[PDB]
Amino acid sequence: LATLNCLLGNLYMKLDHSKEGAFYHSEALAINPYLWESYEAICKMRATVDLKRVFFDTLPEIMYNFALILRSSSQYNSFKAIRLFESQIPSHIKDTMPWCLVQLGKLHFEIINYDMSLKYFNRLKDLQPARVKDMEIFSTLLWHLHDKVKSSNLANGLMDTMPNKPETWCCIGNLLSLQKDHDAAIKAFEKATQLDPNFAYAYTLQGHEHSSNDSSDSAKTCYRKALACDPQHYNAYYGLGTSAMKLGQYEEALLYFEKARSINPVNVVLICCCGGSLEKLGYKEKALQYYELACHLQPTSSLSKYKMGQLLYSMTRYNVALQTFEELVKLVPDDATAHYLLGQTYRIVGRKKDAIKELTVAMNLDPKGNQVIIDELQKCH
Amino acid sequence: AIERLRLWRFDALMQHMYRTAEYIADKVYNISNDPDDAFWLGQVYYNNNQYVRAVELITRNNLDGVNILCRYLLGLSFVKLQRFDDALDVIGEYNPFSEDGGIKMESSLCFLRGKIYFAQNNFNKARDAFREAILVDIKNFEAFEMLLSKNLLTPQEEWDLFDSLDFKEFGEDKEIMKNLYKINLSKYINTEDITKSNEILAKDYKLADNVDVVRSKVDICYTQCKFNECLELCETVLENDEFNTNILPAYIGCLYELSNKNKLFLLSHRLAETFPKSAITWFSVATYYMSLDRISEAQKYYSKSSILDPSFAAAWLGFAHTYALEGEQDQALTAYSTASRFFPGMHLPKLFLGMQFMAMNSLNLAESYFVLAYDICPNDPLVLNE
Amino acid sequence: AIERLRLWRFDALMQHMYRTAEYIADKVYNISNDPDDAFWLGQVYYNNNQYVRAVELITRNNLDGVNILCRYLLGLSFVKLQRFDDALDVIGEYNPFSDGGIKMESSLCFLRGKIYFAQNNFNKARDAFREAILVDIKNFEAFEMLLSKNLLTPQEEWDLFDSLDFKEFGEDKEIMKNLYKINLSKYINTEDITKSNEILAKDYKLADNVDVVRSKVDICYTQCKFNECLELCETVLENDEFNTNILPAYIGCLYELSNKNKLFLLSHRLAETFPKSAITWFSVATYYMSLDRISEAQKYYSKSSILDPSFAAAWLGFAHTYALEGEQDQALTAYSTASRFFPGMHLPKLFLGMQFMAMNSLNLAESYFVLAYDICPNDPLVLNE
Amino acid sequence: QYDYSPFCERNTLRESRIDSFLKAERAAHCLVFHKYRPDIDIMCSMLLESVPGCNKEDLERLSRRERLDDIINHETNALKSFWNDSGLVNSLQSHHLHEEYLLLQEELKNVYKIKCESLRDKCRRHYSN
Amino acid sequence: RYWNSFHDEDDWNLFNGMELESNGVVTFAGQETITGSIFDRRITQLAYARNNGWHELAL
Amino acid sequence: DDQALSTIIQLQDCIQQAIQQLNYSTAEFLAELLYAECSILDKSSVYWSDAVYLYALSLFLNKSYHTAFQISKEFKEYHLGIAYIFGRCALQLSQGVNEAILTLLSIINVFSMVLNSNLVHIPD
Amino acid sequence: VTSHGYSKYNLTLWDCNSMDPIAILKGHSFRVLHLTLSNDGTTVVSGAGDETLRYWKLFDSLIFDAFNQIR
Amino acid sequence: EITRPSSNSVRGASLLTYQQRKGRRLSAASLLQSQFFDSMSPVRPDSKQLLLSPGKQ
């Protein structure tokens, strides 16, 4: 009378609703704490239990630490789990454990830190060359790195070892999308989901490729299929919100962006998209709050600082706008439009000596729009 | 014993006996885990253009940070490999040591930090880095020369920096090293003092006709447009060293002003047959074309010289001149703006941009740029005339 | 007074501040006006990748006749400047002479040998390298360069190793002799190399040395113990992946194991690491020919052969691409030229005999299988053929 | 001094990233902890604590194995479930709640359909795919 | 052509279709495009790499 | 050390219990954890062999035949159950059958290292 | 491209940079008066009394960095 | 699209030559590489390069 509750949970997860299935998974954990599959099932949702009473009321402590790691990863708070990996889970388990390597690499990849995830679960790939499960994360990381040789290595190896696994065809499609082609990548994801349904990531990549192909309806259908396969997946929600933004209807765009942000609170892109939706709706006061949260949440992010400065200049908080633009330039000098706001703020404050240099930089960056920069120089003196 | 192997390795390395030197260095390292021997092995790897192997040698054992010299070698290998992020990582954003008969080790690290910042186009931080490097140890000269050559400081600020630093370390050689450093200082300010100093250095000591003293004389004449003496001195020095890159820009400018087409063609061919990679040769060919009224074609060769070597004022300024000389006035402004932004600290690009703003008959912006230029350079006939 | 400036110049060379190094060298040379200072300034110019300045400065006042080191530096500058006849004229074709450091006569003789090797008169190169190694044994290049290109049959290499004396080393000769013994050819007297390997491994903690590991890999390569190459050179390549000496054996033993993923990864990393080395393009050619795409292997072996003429692996792979392409008339001349360029190397002769089998002229192939078997009594290829 | 060993196995991190990670980490923890350093501290009846979209009352119902104003109460309540306790809904003006609500069941109804052939013709799909 | 004969193979290949724009943005032609800002040292090495280096999609 | 053996034994009973029911992912994670933990202990001790056999069996059960095949190929000689997993993987993939033959012939001939054990699916 | 009428009933191509015609298009029973350009600049239309529509074919940033972080 | 010209000599045809005194370079590995790619060519390598050169489209 422990696996029956797990079966109940699984059938509820699969058919209609997640709430009753998570309840029965919790009951199964009550009967026996060593049903890790139930913990993975509940962690697939954003659902948690009180681990202290589950695992207590050094093996139990190790299991409790691993449960906390998974709960934090599901809750998208990578910082605490990295710290526990630092303190608990000693090295001779941490490095050898393939699943710990999977989770650690996914955690580091969730943060903008990219090279370290590559190193960690590249060591994983070295340990288990035939591992296929959870390799779409390597595919996505390699796409983000804009690197082709290691993606080709991955694709060739997975094609040689498992011709038929969905992850393999997904990686092939990601490589095809990376190189130049989109329709071949779409065909790739279609075969990948044809061989194995319920794979929401394939549908998400289908929708992304369709959106990049300027086909709104197909991308929407792919995203809805992804949501049907998986109720909780922020990637497809973000894709739907971007599609709504491109269509101009800001209400369902804000709806989708907020729904995506709800399950992934720490992500500067989602925060910025929600803030832009609020600004389109006109809620200037509330839009700053998310942008203010985003800038403090992660510095060295061009979009968050740019939107912060744009909004402050819109309603004239010049004192903080000047410093946010100054730091924006410090963390990156190649922004063309940003230096324009730098110069506008400098002239409005009344420091012509910095304004002249800044507008000179802006003129250097934008040969085409130099005439408007020239006009601002005329207005400078 | 091991000392004999160490000295043999050193002698082989000095003698460009690369295989034997690396061989003995590797074995003296394997014999004893002394990080100085690892530094020597990394030196041998660096010398034969094998930077990645030295980097991986110094990183594999994490022996960097234990001793500073190997850290410097690793940082230098990284900046040679253009992986500036990791070089800044190993060296540090700022000075970590801020509170033998050789250059102090900490000064070299700060010089490398300044060079990395200069490569990253962070001129404001490169300036303070180079200033701190020259202030910490006066034995160093590379930071001083880089600052003077790349014009990261205004001439008044350069003179203030020179006066601020002392010469207590040299001791007996205090006056001669003061004069030697004073040779390289920027002009436009109290040049008579430099004349007196090089005159003292000429007859009192045996350095009467050396390369840098005559280079300073040529620079003085070129600034004062004494082109006859410019050509005379440049010839009597080039007759000795035909490919001295320190004087070639001034020599080429002198020949352009004198319109000695035939001598310029000789120099262009001689440098084309010998130094095709260096941007000096292509600058010479471009100015040969410029002397023949070939602005449209010389644009391409100025572009080539600029690409083959960044941070070269001559090439980009000549390119902007090719733009402004004949028609197409619209983007000469953009070219001069690029010159001003990418080459801060020189009054010449600002003055040129203001001059061009005058040429389009826009007045207030020209006045603003010219007051900026006068702020940068107080003593220059061109800016005050404009 | 000059000594402080000399120490400053030496430190400037040490820290790779070449502008300061040239500055101080020029100042000290102008002060002292002695040829050693000119040698230091010429070395600074050489390190600064400006050879013309160095050669001009040395030749200006005709210093080559004053010291023995300035002339050597001028000769080396001419060598890397792609001038050979005048370099040899300055140094002299023959021997003009027939404490730490090494004797300069040995370095001059080695440079003459390098000039001869560049001029393709190989017998004179053998003579020069033998004279250099017999005159001085500290010049390890006179040994390694001689043995690397297989300029001589291993038998006379062993005889010259026996002939040369390690006495002047004294206390360090006990390791220097074994260490030099390690690097000879491996086909003959194989057991002694193994005993020397254990001798180095014990009492000297040199089992971790890369050279001992490389010699072990070559031992395993010869007897065709290919799995042992893979394991050992994978153990050492993890510590250093760009040891140019070790890579050819790894490429060979990888190809024999017939795995394409590891070779693809290594070759693609090496292509972006050392674009101008022949080793990386040879690796690319091996990858393509492991993938049976012979047409591209043709070009990517031609590039490697052009980049390094003394890279017999490239020649043999080129002839292999010819043989596998389908036509054999040209591959005949391929193996002929490969045999002629590398006398004393049995493998090109064996491959030529195998092509002779392919074209059905056995009379000649008898003789080359005999000469190949003269040196390789136990290996699968000879006996099978 | 602030420990940064787990963030990058490389023993040395450039100082700009040290402040970049320290500033980012404290803000992320302060968001979760409050609706200081990471290395000093990492700490702080039905088993089921929480499920997405369920209020406390839904949990008690599980444990037991089970007009304008009124619609506005149903207006907000549905968005309480869908947005996982989002605080911006109280800042939204009333008439902006209507259109997002109309699109809510519309997109939900589309999911219900998604979540829910001759022999000659139906063979082609397998061959063509 | 006369003054262009003084090139190395790779250097000329780099400069075959090189065009330099006024603002400093440089476009490099591959016989892809290598549009980027000049005066940073990395871009030229990257053009060198994609010029003489080996790149293979490998299916 | 006093509690170190207890944790390994408890983990072994947990994997046997999980495999007894049709619960395989939990068995996968638990076998992975035991295999990772047993790394410190020397190859001579039985616990490493039992953990490797359990991990290989769990990998074979989860349709991931390639990983089980590699893991069993690593330590095929140590335990009989590892050889059994090697044979099953060889039949499923037709790779390295000859090594399977050279192992199984020796193990069968010798019977009529570690040969007998109390674990689940120990072949007769 | 310029229309023509009452003289030759043709069309004339033009290059304003170098002042040199390239090609001439004819074949209209009545004079050509109506012309226009396509979206891509390739297709051109002619209007003339000949009831013909002749179609020729003569021709053929870190904000996005933040977009491409989510995939 | 023009490829790189080798050398800059424009001597062209001439009845009499001054510089030419009969002399040959020693055979080196590049030469045997060159004579090899020539073995498969029924025409001169220079003519082959001219034909393989792409005409302007």
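Shown for chain C, in order and in Swiss-Prot numbering: 229-326, 352-638.
Looking at the header, which is where the method is noted, we find electron microscopy, 3.5 Å.
Cβ coordinates are placed from backbone N, Cα and C, and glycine is handled just like the others.
Within 10 Å of the C-beta of C:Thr406 (mutagenesis position) there are 17 other C-beta atoms, taking all protein chains into account. Swiss-Prot lists C:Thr406 to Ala among its mutagenesis entries, and the accompanying note reads: Abolishes phosphorylation; when associated with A-44; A-59; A-95; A-103 and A-115.
What Swiss-Prot notes for the published mutagenesis of C:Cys482 to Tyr is this: In CDC16-264; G2/M cell cycle arrest at 36 degrees Celsius. Classification of C:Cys482 (mutagenesis position) by DSSP places it within a helix.
The secondary structure of C:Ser530 (mutagenesis position), as reduced to three states from DSSP, is coil rather than helix or strand. Under its mutagenesis entries, Swiss-Prot includes C:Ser530 to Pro with the note: In CDC16-183; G2/M cell cycle arrest at 37 degrees Celsius.
Annotation of the published mutagenesis C:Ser557 to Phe in Swiss-Prot: In CDC16-1; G2/M cell cycle arrest at 36 degrees Celsius; the original residue is retained in the structure shown. The Cβ neighbour count for C:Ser557 (mutagenesis position), using a 10 Å radius and every protein chain shown, is 25. Secondary structure from DSSP puts C:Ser557 (mutagenesis position) in a helix.
Take the Cα of C:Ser530 (mutagenesis position) and measure to each of the mutagenesis positions C:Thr406, C:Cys482, C:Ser557: the nearest one is C:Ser557. Cα separation, C:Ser557 (mutagenesis position) to C:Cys482 (mutagenesis position), rounded: 23 Å.
Look at C:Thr406 (mutagenesis position): DSSP puts it in coil.
Listed in sequence order, C:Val470, C:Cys473, C:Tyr474, C:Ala502, C:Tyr503, C:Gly505, C:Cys506 are the same-chain residues six or more apart from C:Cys482 (mutagenesis position) with CB atoms under 8 A from its CB.
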